[PDB]
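Worksheet: one structure, shown below.
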Amino acid sequence: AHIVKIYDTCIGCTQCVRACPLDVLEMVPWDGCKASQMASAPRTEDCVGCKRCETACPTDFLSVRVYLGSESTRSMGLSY
Amino acid sequence: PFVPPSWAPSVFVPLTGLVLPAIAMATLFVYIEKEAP
Amino acid sequence: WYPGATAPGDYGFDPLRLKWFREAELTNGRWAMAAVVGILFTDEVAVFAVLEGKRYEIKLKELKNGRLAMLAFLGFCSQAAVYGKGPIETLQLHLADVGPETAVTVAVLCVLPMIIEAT
Amino acid sequence: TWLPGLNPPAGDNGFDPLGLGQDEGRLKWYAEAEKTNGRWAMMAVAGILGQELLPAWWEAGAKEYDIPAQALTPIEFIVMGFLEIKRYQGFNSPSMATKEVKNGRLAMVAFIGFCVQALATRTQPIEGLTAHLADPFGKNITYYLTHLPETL
Amino acid sequence: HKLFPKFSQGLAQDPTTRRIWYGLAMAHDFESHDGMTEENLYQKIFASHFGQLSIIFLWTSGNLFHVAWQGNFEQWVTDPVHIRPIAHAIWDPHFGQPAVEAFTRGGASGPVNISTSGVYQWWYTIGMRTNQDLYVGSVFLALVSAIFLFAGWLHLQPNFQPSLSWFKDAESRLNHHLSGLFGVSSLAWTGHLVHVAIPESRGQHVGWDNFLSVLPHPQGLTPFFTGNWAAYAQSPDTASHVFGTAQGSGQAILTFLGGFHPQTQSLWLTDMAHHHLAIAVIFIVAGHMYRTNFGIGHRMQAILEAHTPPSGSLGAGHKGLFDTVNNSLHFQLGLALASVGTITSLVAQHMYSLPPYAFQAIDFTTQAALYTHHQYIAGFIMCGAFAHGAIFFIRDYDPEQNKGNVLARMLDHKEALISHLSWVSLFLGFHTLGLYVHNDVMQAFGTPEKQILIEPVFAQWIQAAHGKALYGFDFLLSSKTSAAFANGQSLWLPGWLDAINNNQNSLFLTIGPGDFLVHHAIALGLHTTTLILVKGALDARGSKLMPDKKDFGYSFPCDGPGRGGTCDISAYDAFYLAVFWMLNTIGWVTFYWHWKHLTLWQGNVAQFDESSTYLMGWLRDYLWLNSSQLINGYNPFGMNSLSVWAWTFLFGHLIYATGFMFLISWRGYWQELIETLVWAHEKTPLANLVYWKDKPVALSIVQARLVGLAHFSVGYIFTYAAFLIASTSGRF
Amino acid sequence: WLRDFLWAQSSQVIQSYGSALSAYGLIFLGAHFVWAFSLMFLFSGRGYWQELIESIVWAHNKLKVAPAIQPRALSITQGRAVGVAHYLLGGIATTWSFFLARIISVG
Amino acid sequence: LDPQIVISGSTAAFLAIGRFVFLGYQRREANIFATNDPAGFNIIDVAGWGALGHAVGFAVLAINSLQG
Ligand code: CLA
Ligand code: CLA
Ligand code: CLA
Ligand SMILES: CC1=C(/C=C/C(C)=C/C=C/C(C)=C/C=C/C=C(C)/C=C/C=C(C)/C=C/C2=C(C)CCCC2(C)C)C(C)(C)CCC1
Ligand SMILES: CC1=C(/C=C/C(C)=C/C=C/C(C)=C/C=C/C=C(C)/C=C/C=C(C)/C=C/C2=C(C)CCCC2(C)C)C(C)(C)CCC1
Ligand SMILES: CC1=C(C/C=C(\C)CCC[C@H](C)CCC[C@H](C)CCCC(C)C)C(=O)c2ccccc2C1=O
C-alpha cells in the first residue's frame, strides 16, 4: 500500500479528488480554510501512486503527498 | 602429496558447470516459490 | 551418539535440518546391503519399471546394518579409487605393518563435537 | 598486591592490569584455563627435565618412529578428543590448591624460558645452568645475544 | 504469502516477479530489515566482514593452487624474460583441434591461459622458487579462509555476540589497528623480507627447515643492540648482481639506495625492508596515541571540541562531530571508501612508475593490466564513497546535533559549491574541446604549424625539481650546487638520478603538449564527476524542485510528471549519472597511459608526441591501429591464440549495446507488451495448463537504471580489457 | 562485418587528412561526437538538470544577472526528442562520411 | 660508541623531564591506580617517558653510527 497524506495547507479546491483515477480521496467537513473543506485519503489500499493528485494540487508546497510503499496487486495496477 | 590426478578437469569442470548449477537453481527456485504458513 | 549431545534407529543427529527421507534411508540402506554383500562375495527395462512402480505405490537392525553397509560401500569406492586395490588387498596392506584430509578431517571432526557444547 | 597499593578488583594477588577477569563466569572459565595450562606446563617441564637426564627436546620429534609421525596425529586427536570431551563434560586443602596454581604459573614461566633460552643459546637447559654456574658474570643473556654467531 | 525474503514481509507479500529482484537487491541493506535494532545491525555487519575475509583468502589460495598445479612457475624462474606465465589450464569440450593446438602454447601439455596478473613476479620477488612452496601457501590460506568463516559463524552465536559498547569503542580500535594491524604486520613483513626474501635473491634457500640456523647477517643482533645500525647497510648488492643467484651479491639487509636494481629494473629488496621497518616503527608509535584503559592518551571528542577557530569563521568548528561519525556507519563507510579509493589510485600510479617486483616492467601486458585494473577499481570505490555520503545525509544526519558546525555550513554554502564546480567543468570542457577541435581543423587543412601547442612548463618545472636534466631549469635536484642535492647526494640520490635520467622507464616520463591536453581532460573528468556526486550529496535532503526529498529516502524512482516533471531527481540517480563520468574519466586516463606506454615500448615516442595533440590522431593511431591483430583472432582463414580476446571484444560491444536498451527505453512500453504476453499465454490451449506462480511485470524504473548501468559497465570493462590485453600481448 | 567491412573500409576516411577528402574525416569525428552527445539526453532525466539549473540560477542571482525569463530544464518529451534527433544525426552523418570518403577514394 | 651511557642518559633525561616539568601539564591535559610517589608518577607514566627516552637514545645512536 502507498502512503497518502493530507496536510493542513489544504484550501479545499477539490482538484486532487477530481484528478485521482481510482476514487481514493474525498472531501470532508473542516474549519481550517475558507472553503470549509479538507481532503482525506480513506481508501489508500486502492492507490496506485500515479501522483495526479500531486500534479493537481495548487498549493506551494503540496498539501497532498504520495509516498510509494509496498506493492500489492491493486497498487501495481494489474488486471491479471 | 598435492597434485590432483590427470582425469580431474573431466569430472570437476562439468560438475560445477552443470550439476551444481542445476541443483542450486532448483533448490533456490523451490526456496523462492515456497508458501508461508 | 556422543557424550552430551542433544536432539533437535534414530539418535538425534540432524546438523543440517521426513517420512520420505526415512523411506529413502531404508531403500538406500537395502540396496547398499545387497551391494556390499555382492562386493564381498565377488572375490529388463519395463519389468524393472513395473516393479519400481509397484514399490512406489506401496526393525532397528535393518537400518543399523544399512548405515553400516552404506559406510562400507563408501569405503569400497574410496579406498578402491585411492589405493587402486580391492578390499582384501587393502586389508592385507593395512594388516601386518588424501592423508592431510584424513588427519585434518578427524581433528576437525573432534573440534566439531567440542564446538556444539560451547554453543 | 603484585606491586603495593593496588587492591584486587572483582593464587589471588590482585594481578589483572588489563581487566580480563571482570566477568564472573568468564573468570571461572579463565581459572579453569589457568589450571589446565599450568598442568600441561608442569607435565612439559617434568618431561624436558626427565628426557634430558634419563637428542634435545626440540629435535625430539624427528628421529625415527614406529608408524612414523605421519599417521600418529589421528591417534593423538582421537585419544585426546575422548579425554578432553570427558574433562569438559565433567566441568583437597586450599593450601594444596594455591600450591597447585603457583606451581603451574612457575612451570608456564619456566617452559617459555626453555623455549626462548634454547632458541637463543642452542643448549640443553642443564647446560645453560652449568654455564651460568661456571661463569655467573659472563655467559649471561647479553653474551648469547651479542655473540649469537658463535652458537651457530 | 511467501517466505522469500525473510527480512521484509512488505516484499514477501508482493504477488509479482518484483519480489525476487528486490529480495536480491535489498538483502545486504541491513538498516531497513524488519525488526532490526542497532546491536543486531553491528553484529550482522561483523559476521559479513568475516565472510568477506574468508572469500578473499579462498580466492588467494585458489590462485596459488591453480598456479602450482597447472602453471610453469619452476620453469619461469629459470628465464623470466622469454617464458610466458601460465594462469590455469583449459578444459573446454566445445573446442576444436585447431583451438586446442592454438591455446597449447608452451611449455604445456594442453590448452592454457597466459596470466597477466603479476603473481609470478610478486611470488618470485618475495621468495617462492618451487611449486611445493605454492602448494603449502595454498593449503595455509585455505585453512585461514576456513578459520575466518568459522569465526563469523562463532561471533554470530549468542555466547559470543559483542555488545554495542564494543563496536562503538574508537580509541581501542584505532590503537590496536594502528599499532598491531599496521605496525606489527609491517614489522613481521620486514622480518619475512630480511629472513627469507633477500637470501632467496642471494641464491640461498631459507625455508622453514633452516630459518633458525641461517644468519640474516654475519653479525646478528650485535649491531642492533649496540646501536651500530649502519653495519646493516655495509656491502650492498653490486650493480652486476644476477637476481636469485650468488654472483655479485652483498651482505647488507637494510640499505637506502634509490632507483632500481639493474637487471630486474625494480626496487631493491633491502630498500623495501628498510621501508617496511621504518613505517612499522612509525605505525607502532602512532598506535599509542588514543586513551584506552591506562590513564594516558588522547580523547578524540576533546580534540574535536577543541579545534574550533576564533572569529567564528568555521562557526562551531568540529563541535558534535564525534557523535555523528561514531553513530553513523555511512559516514565511516564513505570516509573508508574515499581513503581506499585514493590509495588504490596511489598504488596504480606508483606501481607503473616505480615497479617493485623482479622482471615487472619487462612484462608490458602485466604493467598495463595491473594499472588499468587498480584505476577502474579506484574509480568505482570513489563513486561509492560519494554514494554512501549521500546515504549519510539522508538517513543518519541529525541537524540539531550539528547546529553550526562544518557539516551544517557545507549545506549552507552548497549553492556556491555547485556553482563553482559547474564553472570549472564548463571552462575545462569548452577550452579542452576547443583546443582539440582547433588542432583537428589544422591537421585536416594540411597546416600542423598553426595548431595550439601549449608546453607543460609547470610539470616540467616539477620534474626538474625532482632531478631531471632534460628541460634545463636546473634547480634543487638538477643543479649540482644545491643544498638538497649536496645533502642527499651521499646516500640515496645517486640511484634516483640515474633512474630519473634514464628515458627507458616510466619514472617521470617526458611530457609535451599532448600530455598537457590530456591532463586538462583528466581535470575535466574529475571536476565533472565531483560536480555530479557533490550535487547528489548536497541536494539529497531536498532541493527547490522537491523540498521533502529526505522523506522518500535515497533511491526512489521520481515524484511524477507534476511540477514540469521530475525524472532522475534522487541522489541515487545522481550517483547513477556519475558512474558514466567515472567510466569516461578512467577510460581517458587509461587510453592515455596505454598509448604513451605503447609508444615508449615500441620505440617511437615521437608518434605519441605528434599524434596525441589531435583526436583524429587518437582514433587513427591508437584505436584503429592497435586493433589489427585483435580482430584477426579468428577469420575465414583460421584462428590463433587471440580468438578468445576477439570474441570477448565483440562480447563487450554486445553487452554495452544491450545496456543501451534499458538505458533509453523505459517501463510502460514493456508493461503493455508483457500484458499482451499474459493474454497470449492464458488463452493458448495446452500451454495454459502451465501457469506462473509470480505475476510477470516489467522491471521497475530504478531496477531498469541499475540493469542498464550494469550491462553498460560490464561491456565497457570487457571491451577495454580485451583490447588492452590483446594489443599489448600480440605486439609484445 | 567488424573487420572486413567497418575496419577495412574505414581506412580511407581515417587517412583523409591533408587532402580534399579531409572534410569527411572532420564530419566522421563530428558525427561520432554528436551521436555520443545524444546519450546524455537519452540516458538522463530533467529532475537532475532542473536542480543543477537551480544552483546556477543562484550564482546568477548573486551577481544580479538572473533573467526574467526563468531557466527551466527541458521537458521529459523534449529531452527524448532532442536525444533521438542528435542520435539520428550523429549515426546517419557518420555512415555518410564513411560511405562518401570510401567510395570516392576507391572509385 | 658508549651504548649503555647514551641509552641510560637519554632515558634518565626524558624520565626526569617528564617527572619534574611536564607532569603538571600532563595532569592538566588529561582531565597503576595507586603509587607511593608524591606526584602520582605511576608505572604508565614511567612506560611512556622511558619509551620516549629509549626512542630518542637509539635515534641518537643510529645517527652517530651513520656519522651524519
Ligand atoms: C577490490 C578488488 C581488487 C582485486 C581483485 C585486486 C587484485 C590484485 N591486487 Mg589489488 N588492491 C586493491 C583492490 C583489488 N586488487 C585495493 C582496493 C588496494 C588498496 C588497498 C589494492 C592494493 C594492491 C597492492 C599494493 C598490490 C595489489 C596487488 C593485486 C594483485 C595480486 C593478488 C593479491 O592481492 O593477493 C592477495 C593478498 C592477500 C591475501 C594479503 C596479502 C598479505 C597482507 C597484506 C598482510 C598479511 C599480514 C599477516 C596475516 C599478519 C601476520 C602477523 C604475524 C605476527 C602472525 C591482484 C591483481 C599486488 C600486485 O599488483 O602484484 C603484481 C600488489 O602489490 N593490490
Ligand atoms: C566497503 C565496502 C562496502 C560495504 C560494506 C557497502 C555496503 C552497502 N552498500 Mg555500498 N558501495 C560500495 C562499497 C560498499 N558498500 C562501492 C564500492 C560502491 C560503488 C559501486 C557502492 C555504491 C552503493 C550504492 C549506489 C548503494 C550501495 C548500498 C549499500 C548497502 C546495501 C547493499 C545492498 O543491499 O546491495 C545488494 C547488491 C547487489 C544487488 C549487487 C548487484 C550486482 C551489481 C549491480 C554488479 C553487477 C555486475 C556483475 C556482478 C558482473 C557480472 C559479469 C558477468 C559476465 C559474469 C550496504 C550498506 C545501497 C544503499 O545503501 O541503499 C540505500 C545503495 O543504493 N552502495
Ligand atoms: C560527447 C558527449 C558528451 C559531451 C560533449 C558532454 C558535455 C557535458 N556534459 Mg554530459 N553526459 C554525457 C555525454 C556528453 N556530455 C553522457 C553519455 C552522460 C550520461 C547520461 C552525460 C551525463 C552528464 C551529467 C550528469 C552532467 C553532464 C555535464 C556535461 C557538461 C559538463 C561541463 C562541460 O565540460 O561543458 C563543456 C561544454 C560542452 C562540452 C558542449 C560543447 C559546446 C558546443 C561545442 C558549442 C556550440 C558549438 C556549435 C556552435 C553548435 C552549433 C549547432 C547548432 C545546430 C546550434 C558538458 C556540457 C554536466 C553539466 O551539465 O554541468 C553544467 C553534468 O552535471 N553530462
Ligand atoms: C559526500 C560525503 C562524504 C564523502 C566525501 C568524500 C568522498 C570526500 C573525498 C575526499 C578526497 C578524496 C579528498 C582528497 C584530499 C587530498 C588531499 C588533501 C591531498 C593532500 C596532499 C598533500 C597535502 C600533499 C603534499 C605533498 C606534495 C604535493 C608533494 C611533496 C610531498 C607532500 C606530502 C608535501 C562524507 C563521507 C564525508 C560524508 C558527508 C557526505
Ligand atoms: C624509585 C625512585 C628512584 C629511582 C627511579 C628509577 C631508577 C627509575 C628508572 C626507571 C626506568 C629505567 C624506566 C625505564 C623505562 C623504559 C621503557 C619503558 C622502555 C621502552 C622501550 C621502548 C618502547 C623501545 C622501543 C624500540 C624497540 C623495541 C626497537 C627499536 C626501536 C625502539 C627504540 C622504538 C629515585 C632514586 C630517582 C628517587 C626515589 C624513588
Ligand atoms: C543537458 C540536459 C538539459 C539541460 C539543457 C538545457 C536546459 C537547454 C540548454 C540549451 C541552450 C544552451 C540554452 C538556450 C540558450 C539561449 C538561446 C541563450 C542565448 C545564447 C546565445 C549564444 C544566443 C535538460 O534540461 C534535460 C532534460 C531532460 C533530459 C535530458 C536533459 C539534458 O541532458
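The numbers used for chain A are those of Swiss-Prot, and the residues that appear cover 2-81, in sequence.
Structure method, as recorded: electron microscopy, 2.9 Å.
Each Cβ is built from the backbone N, Cα and C atoms, and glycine gets one as well.
Residues annotated as domain '4Fe-4S ferredoxin-type 1' in Swiss-Prot, with sequence analysis given as evidence: A:2-31. Recorded in Swiss-Prot as a mutagenesis result, A:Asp9 to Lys or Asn carries the remark: No effect. Taken from Swiss-Prot, the feature [4Fe-4S] cluster 1 binding site covers A:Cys11, A:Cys14, A:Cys17, A:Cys58. What Swiss-Prot notes for the published mutagenesis of A:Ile12 to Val is this: 60-fold increase in affinity of PSI for ferredoxin; when associated with 15-KR-16. Unable to grow photoautotrophically. Annotated [4Fe-4S] cluster 2 binding site per Swiss-Prot: A:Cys21, A:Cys48, A:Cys51, A:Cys54, in sequence order. Swiss-Prot gives this note for the published mutagenesis A:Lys35 to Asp or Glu: Drastically decreases affinity of PSI for ferredoxin, limits photoautotrophic growth at medium and greater light. Decreases cross-linking of ferredoxin to PSI-D and PSI-E. One entry in Swiss-Prot concerns the mutagenesis experiment A:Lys35 to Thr. Its note says: Drastically decreases affinity of PSI for ferredoxin. Decreases cross-linking of ferredoxin to PSI-D and PSI-E. Here Swiss-Prot flags A:39-68 as domain '4Fe-4S ferredoxin-type 2'. Here Swiss-Prot notes a mutagenesis experiment, A:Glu46 to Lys or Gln, with the remark: No effect. For the mutagenesis experiment A:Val49 to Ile, the note given by Swiss-Prot reads: Leads to partial destabilization of PSI; when associated with 52-TQ-53, alters the FA center. Unable to grow photoautotrophically.
Same-chain neighbours of the domain '4Fe-4S ferredoxin-type 1' (A:2-31): 37-51, 53-60, 62-71, 73, 76, counting only residues six or more beyond its ends whose CB sits under 8 Å from a CB of the stretch.
Around the Cβ of A:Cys58 ([4Fe-4S] cluster 1 binding site), a 10 Å sphere holds 26 further Cβ atoms from the protein chains shown.
In this structure, the CA atom of A:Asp9 (mutagenesis position) is 13 Å away from the CA atom of A:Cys58 ([4Fe-4S] cluster 1 binding site). Around A:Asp9 (mutagenesis position), taking its Cβ as the centre, 9 other Cβ atoms fall within 10 Å, counting all chains.
In three-state terms derived from DSSP, A:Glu46 (mutagenesis position) belongs to a helical segment. Put plainly, the binding-site residues A:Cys14, A:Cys17, A:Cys54 were compared by Cβ crowding within 10 Å, and the winner is A:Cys54. A:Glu46 (mutagenesis position) and A:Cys17 ([4Fe-4S] cluster 1 binding site) have their C-alpha atoms 17 Å apart, to the nearest angstrom. Geometry remark: A:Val49 (mutagenesis position) versus A:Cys21 ([4Fe-4S] cluster 2 binding site), CA distance 10 Å.
Looking only at other Cβ atoms within 10 Å, the busiest spot among the recorded positions A:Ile12, A:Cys48, A:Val49, A:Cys51 turns out to be A:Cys48.
In this structure, the C-alpha atom of A:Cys51 ([4Fe-4S] cluster 2 binding site) lies 14 angstrom from that of A:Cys58 ([4Fe-4S] cluster 1 binding site). Taking the Cα atom of each, A:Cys17 ([4Fe-4S] cluster 1 binding site) and A:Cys54 ([4Fe-4S] cluster 2 binding site) are about 4 angstrom apart.
According to DSSP, the secondary structure content of the domain '4Fe-4S ferredoxin-type 2' (A:39-68) in residues is 8 helix, 7 strand, 15 coil. Neighbours of the [4Fe-4S] cluster 1 site: apart from A:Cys11, A:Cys14, A:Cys17, A:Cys58, residues of the same chain with C-beta atoms within 8 angstroms of the site's C-beta centroid are A:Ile12, A:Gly13, A:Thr15, A:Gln16, A:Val18, A:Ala40, A:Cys54, A:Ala57, A:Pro59, A:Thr60, A:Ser64, A:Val65. For A:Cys21 ([4Fe-4S] cluster 2 binding site), the nearest neighbour among the recorded positions A:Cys11, A:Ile12, A:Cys14, A:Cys58, judged by Cα separation, is A:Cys58. Note: the CA-CA distance between A:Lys35 (mutagenesis position) and A:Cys11 ([4Fe-4S] cluster 1 binding site) rounds to 10 Å. For A:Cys11 ([4Fe-4S] cluster 1 binding site), the same-chain residues that are 6 or more apart in sequence and have a Cβ closer than 8 Å to its Cβ are A:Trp31, A:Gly33, A:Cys34, A:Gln38, A:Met39, A:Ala40, A:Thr60, A:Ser64, A:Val65. Other than the site residues A:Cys21, A:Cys48, A:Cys51, A:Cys54, same-chain residues with C-beta atoms no more than 8 angstroms from the centre of those residues' C-beta atoms, the [4Fe-4S] cluster 2 site, are A:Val5, A:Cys17, A:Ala20, A:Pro22, A:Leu23, A:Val25, A:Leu26, A:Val49, A:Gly50, A:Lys52, A:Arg53, A:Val67. In this structure, the C-alpha atom of A:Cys58 ([4Fe-4S] cluster 1 binding site) lies 10 angstrom from that of A:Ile12 (mutagenesis position). Break the domain '4Fe-4S ferredoxin-type 1' (A:2-31) down by DSSP state and the numbers are 0 helix, 8 strand, 22 coil.
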